[PDB]
Amino acid sequence: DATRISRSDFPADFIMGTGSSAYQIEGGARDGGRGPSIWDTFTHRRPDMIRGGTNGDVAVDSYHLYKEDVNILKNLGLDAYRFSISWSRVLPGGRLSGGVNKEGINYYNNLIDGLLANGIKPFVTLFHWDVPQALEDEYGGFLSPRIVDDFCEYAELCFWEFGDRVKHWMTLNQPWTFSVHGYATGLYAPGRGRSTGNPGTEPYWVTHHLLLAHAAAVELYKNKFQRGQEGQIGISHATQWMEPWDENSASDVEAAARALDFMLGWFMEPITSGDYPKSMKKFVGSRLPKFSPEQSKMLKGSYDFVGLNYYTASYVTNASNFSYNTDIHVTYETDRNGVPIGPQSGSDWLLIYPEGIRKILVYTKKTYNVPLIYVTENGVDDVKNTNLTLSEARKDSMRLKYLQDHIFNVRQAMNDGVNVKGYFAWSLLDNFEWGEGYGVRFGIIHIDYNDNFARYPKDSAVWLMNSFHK
Amino acid sequence: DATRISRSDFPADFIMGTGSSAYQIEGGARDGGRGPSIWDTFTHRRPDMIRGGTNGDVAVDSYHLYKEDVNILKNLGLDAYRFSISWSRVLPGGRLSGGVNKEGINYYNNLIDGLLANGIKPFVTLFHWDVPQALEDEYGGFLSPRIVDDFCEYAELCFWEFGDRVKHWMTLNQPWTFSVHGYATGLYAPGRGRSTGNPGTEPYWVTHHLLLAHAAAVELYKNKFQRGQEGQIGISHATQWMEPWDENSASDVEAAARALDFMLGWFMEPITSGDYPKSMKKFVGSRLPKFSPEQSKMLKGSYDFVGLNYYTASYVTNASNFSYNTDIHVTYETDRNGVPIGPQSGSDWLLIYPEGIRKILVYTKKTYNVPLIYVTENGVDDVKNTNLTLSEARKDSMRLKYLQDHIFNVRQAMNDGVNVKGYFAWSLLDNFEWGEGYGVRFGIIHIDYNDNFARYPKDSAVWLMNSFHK
Amino acid sequence: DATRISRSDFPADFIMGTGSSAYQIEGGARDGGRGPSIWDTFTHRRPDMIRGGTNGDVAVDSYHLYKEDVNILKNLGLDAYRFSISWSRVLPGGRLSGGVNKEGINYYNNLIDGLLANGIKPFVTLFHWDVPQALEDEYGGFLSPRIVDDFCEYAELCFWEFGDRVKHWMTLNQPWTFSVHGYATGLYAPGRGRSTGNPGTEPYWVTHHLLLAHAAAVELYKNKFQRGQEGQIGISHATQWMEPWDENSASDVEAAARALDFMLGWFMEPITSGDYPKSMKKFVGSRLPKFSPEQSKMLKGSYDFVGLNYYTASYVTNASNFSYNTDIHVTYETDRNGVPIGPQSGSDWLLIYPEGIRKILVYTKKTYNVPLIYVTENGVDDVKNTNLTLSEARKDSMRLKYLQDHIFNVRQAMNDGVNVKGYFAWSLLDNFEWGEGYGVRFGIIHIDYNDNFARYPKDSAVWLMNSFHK
Ligand SMILES: C=C[C@H]1[C@H](O[C@@H]2O[C@H](CO)[C@@H](O)[C@H](O)[C@H]2O)OC=C(C(=O)OC)[C@H]1CC=O
Ligand SMILES: C=C[C@H]1[C@H](O[C@@H]2O[C@H](CO)[C@@H](O)[C@H](O)[C@H]2O)OC=C(C(=O)OC)[C@H]1CC=O
Ligand SMILES: C=C[C@H]1[C@H](O[C@@H]2O[C@H](CO)[C@@H](O)[C@H](O)[C@H]2O)OC=C(C(=O)OC)[C@H]1CC=O
Ligand SMILES: [Cl-]
Ligand SMILES: [Cl-]
Ligand SMILES: [Cl-]
């Protein structure tokens, strides 16, 4: 049973942790010499696109309050903390000739030594959507294949400055979301595809360039750093469990496999076999870029581990100019007869379905044969409500149950044979939630926006410490 | 023509300034030894009563940023600035035995010296609704008449500490509003009037205690300080022009004059002749307290100048257990025959009626025969809109026009023989707006809540500087 | 005689001074939150275009050493100092929504109070080529007419922050050089015209937009600031004396008038009469933009004074796809029979011809009828020589004679009837000289690049103090 799950149900080397990303927590957007990212410009030029018209200029101020975040982490007692570096903080002009920012480097070094002083292992992500405005403006950012070399320079700086203490790297986090909402729906930065954007072509190019940036950085680590620093490198993917609306309709079963193909296979097959998935070549056809054979050779097996981010699940059925959305030829169902696949969380797109994580995990292992997996993101948001006082606000039973059920399911997946090495809840703190602004709370630590972002643990944090301390 | 109005249309001694109140701008609610006010407890225990569930903990942080505000005021170039002292900042327990807070005193001395170093005269208000919670919890704040002595100790403290530099004092600002929304409607702190409250009685006791508090303090200043410090003391009243729905119906001319009595007369009659107005005694009867004759003797003439606050206007006509609102026996109407008395501003209760200020001014001199008047508040809010970028947000055309029109009308009232010595715009900064939270913007200085409350002047400020500098 | 010229040869109100521009002296390119200008990017991306491949990242560090520069200015004893603000220092994203940089504002306030503490009048230039990279990248900077509104926002900030102490403003300095070398020759930033650039069209558009930016800012000052702040506003133009190769050839005489038309008339006629000069309409024809009539009304008489920058002179004769260079249809001669118009300075393009300044001054007064003139730039560079020790290096007799002869000629122009109100030597310090890097020294104060930019006065500085002190 789930409510009894605890650290002793897992192997000794298993790792528990929490996470954040730079733009959602740091603030200090124009402090310590940081240059602007595309999220800075998007939130400031297109405030109508953000709930409340807000931005992450200050966010929850971890730039200044990191000593406090570290204390929280020490009190929480878990093994590891996942965070990302802001590219334009260390390189404000995105490329080397734009200047190297010592002060931004000093910030991450302080954060990292702080965590190590306290027995907390840092897991570091190079990239979480925050493309330096300078590169976006000079050559369209990830639209251009120039992005691959600049990203490499960026990565080499990080390995050089931090790699003596950081032993666990990830190139990208959730590239799917960046591609799709950046270039297909236009809801996220840079906000294209609603020249001006083409949901039919751009997403495929962006993704193509993401994968090459990732493979080049991995080759760079492996050939120039791994032997001296002895770390490991990988990548983190968005996933959603895709379930056949009708378990009988072989048509529905294939729609579900195709949906997986277009979300996770899009990224996973290239680093497994060096190529896009069959179904995408078929349905996308000539709008889908091709890898030179030496590229395929670089991509193939370009990782030491893979992380999966899981939130929700869905029923899939077949569908009946172009765009990524329509190329998939599926339709999404939440109800199987006015019977929802699971209950709503605070967000109407997030339906709670614990077994989804067990299935995605088993599927990933079987389909792609990954030797080593971490769950790098998993969590839920509180029902919105500005009426509660802190004693009420902090009682987050839904999240508490959500975490138990999902962690229990991760344990199942390991019995099923999947080599899962760790699990990170998302997120540490309530923070900036992109298009949703500050209205949506994902943190195990509450934040009081009315009082300098005072931090206070929620019952889930207390529970994680008690059940998983070490 | 209003758009041409400028300093040279006024006598040389005429004073121009802006204003704030402590709880709306300061923040530092628990910093530097401040104790809690009733507004602190209200917003924190009843967040459902505030748009957004927000409070004044940080507000716009003038507590830490007061140097910038002073620099803004120097650039603005007007003669004077009107602010209030937070009672529970200088005396955290409200009464002397609660402790005298040196840091609180030091803050105001720093503020006052900065203003004077820059040639800006301070006009200081002892009280603006922020009753120390300790006095509220010990004896019901302004319900009890103990409040009069405590208020007196508070006042003496301020005169002794600051009276060498501050030469213009006001005991209270907007007491009407405190009484009515505090104890009749129960929308503002302490939030009483559905013991749990009683809109039939408490409002009248509260007003009774407010006036005795004001009179005690004026006797104190006048007997013990005035000769040595040579300052002046006064008080500041809420006003709203009241127009007879039908200029003819001599019964409407009556509903109007009765609406005046119940708003402005309720406070001005006592300091004029020592008693409440007839209309009020008749309709309220025995629920309305009496003044001992020594009290009447103390109240009568208790001021060196009066300040009027004016925002809007209304049509009044006659009406059809007990409650202040029903005791008035009037109904308010916004239009004659589908025509609004004036256009809306960002706020639906605020209709723009420049002529009301001329009228209110003339009425006041005529009915109560005040020899010296200041307009202590007058301003309007922006239309809410989180979609605008700063260069759009700062074009505050409506405010600019509103200021010009009201200032023009004040100038007319002077031609009519009313002796006005100055006018203060409300308010200097966008800030906390009580039940409205941060959603409503009254500042001539824009405030960016996403980025540490960055301040930036609106066109109204630039126009004030250019048209009234000296 | 020239060598005897001194302050007593001039009227009492006459003003003497020195000058610099932001990018040439400040450094601190990425300090205190400054954003990049087009000169940052040009020098860093195209180092081959700068002698030595250097840039102004540190320059002569006046950002950090300004207290020392102020001491020098105090020792030098002249009335005034001319400097420019770095647009992207106060607005790092060029437009308001890119963030207002308090720290950059604080720097100029410190500089300005420093100068005022010492009896030195500040003359301030809004713009000296340093276009914020953000605006160049978003919409092509001065190619787009969007530049006019952003430039206005920028100007309003400056007037608001500094206008209480700065009483003498200039919108642009040397716009000619910016247009021509930015867009016709491509030698300076942004380096176009060698899409990709069109020397035939772009220079004319850039210039057109410069003039509108200037006229809008002047309208802004005059309508919204001048009455409260009581300052004055103007602009500074490049000039070169143009002399008929053959004093007889009426053909040569017209070539000279046409050359003046294309250098100085290009800017001067629009603010005099509201239109470009006749000769340019003729030779440029339909490639020359046109002013709407309300634009002409804005431009006409848009200045309180004009400053002229004079360095050298030339002989002009007639010439025999498109480009600004060829549109002029003149040829430049330095020799009148192997007899050079004047001797070389350290730069082969700079030929010393003192009477040139007297003629340009008289010509400007007669042709355009300007009531009030300042010479805002005038000076010469030392022969390059890295072999001299400081005692030798500082003996700058050529500059000393250059200054005497030119100042003498300014005095002549005033006898000739021109109302000249002041004269500023260029420059205060040796500094970054654009395409020439650090190899070229224009300062009256020597700089030691080998030793933290130690400052040391040259004989010319000593002479100016002695002869013009006050
Ligand atoms: C909405 C954003 C992403 C989400 O991106 C994550 O959202 C979190 C909450 O806003 C963020 O805190 C986090 O940065 C991001 O990984 O990742 C998962 C999604 C999903 O549908 O499940 C598969 C997407 C939501 C779908 O509409
Ligand atoms: C709503 C608050 C007060 C208002 O009180 C002022 O409100 C400002 C805006 O919220 C405040 O910033 C300020 O503290 C206060 O003086 O003063 C005038 C009112 C009126 O009806 O016209 C006479 C009241 C509004 C009536 O419903
Ligand atoms: C070379 C740059 C400009 C020069 O620009 C000035 O050059 C100085 C020396 O490099 C600079 O310090 C200064 O910024 C600038 O005003 O202004 C005058 C020129 C001229 O030919 O005389 C009319 C130009 C030189 C001609 O080739
Ligand atoms: Cl580079
Ligand atoms: Cl006491
Ligand atoms: Cl803007």
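Numbers in chain A come straight from Swiss-Prot, and the residues shown are 13-206, 231-356, 364-513, in order.
Heads up, the Cβ atoms here are built off N, Cα and C, so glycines get one too.
The number of other Cβ atoms within 10 Å of the Cβ belonging to A:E420 (mutagenesis position), over all protein chains shown, comes to 25. Taken residue by residue with DSSP, A:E420 (mutagenesis position) is part of a strand. Annotation source Swiss-Prot lists active site, nucleophile at A:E420, citing similarity to another entry.
Under its mutagenesis entries, Swiss-Prot includes A:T189 to A with the note: Reduced activity. Around the Cβ of A:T189 (mutagenesis position), the number of neighbouring Cβ atoms within 10 Å comes to 18.
The mutagenesis experiment A:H193 to A is recorded by Swiss-Prot, whose note states: Reduced activity. DSSP assigns A:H193 (mutagenesis position) to a helical segment in the three-state reduction.
A simple way to gauge crowding: the CB of A:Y200 (mutagenesis position) has 21 other CB atoms within 10 angstroms, across all the protein chains here. Experimental mutagenesis at this site is recorded by Swiss-Prot as A:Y200 to A, annotated: Loss of activity.
All chains included, 18 other C-beta atoms sit within 10 angstroms of the C-beta of A:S390 (mutagenesis position). Among the mutagenesis results in Swiss-Prot, A:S390 to G has the note: Reduced activity. The residue drawn here is the original one.
DSSP classifies A:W392 (mutagenesis position) as coil under the three-state reduction. One entry in Swiss-Prot concerns the mutagenesis experiment A:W392 to A. Its note says: Loss of activity.
Among the sequence features in Swiss-Prot, the mutagenesis site A:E420 to Q is noted as follows: Loss of activity.
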Those mutagenesis positions of A:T189, A:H193, A:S390, A:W392, A:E420 having Cα within 10 angstroms of A:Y200 (mutagenesis position): A:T189, A:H193
A:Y200 (mutagenesis position) - helix vs strand vs coil (DSSP): coil
Nonlocal residues around A:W392 (mutagenesis position), in sequence order (Cβ under 8 Å, 6 or more apart): A:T348
Rounded distance in angstrom between the Cα atoms of A:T189 (mutagenesis position) and A:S390 (mutagenesis position): 17
Rounded to the nearest Å - Cα separation of A:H193 (mutagenesis position) and A:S390 (mutagenesis position): 17
Euclidean distance between Cα atoms of A:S390 (mutagenesis position) and A:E420 (mutagenesis position), Å: 17
Local Cβ density at A:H193 (mutagenesis position) - other Cβ atoms counted within 10 Å: 19
Those mutagenesis positions in A:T189, A:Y200, A:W392 whose CB falls under 6 A of ligand 1, listed in sequence order: A:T189, A:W392
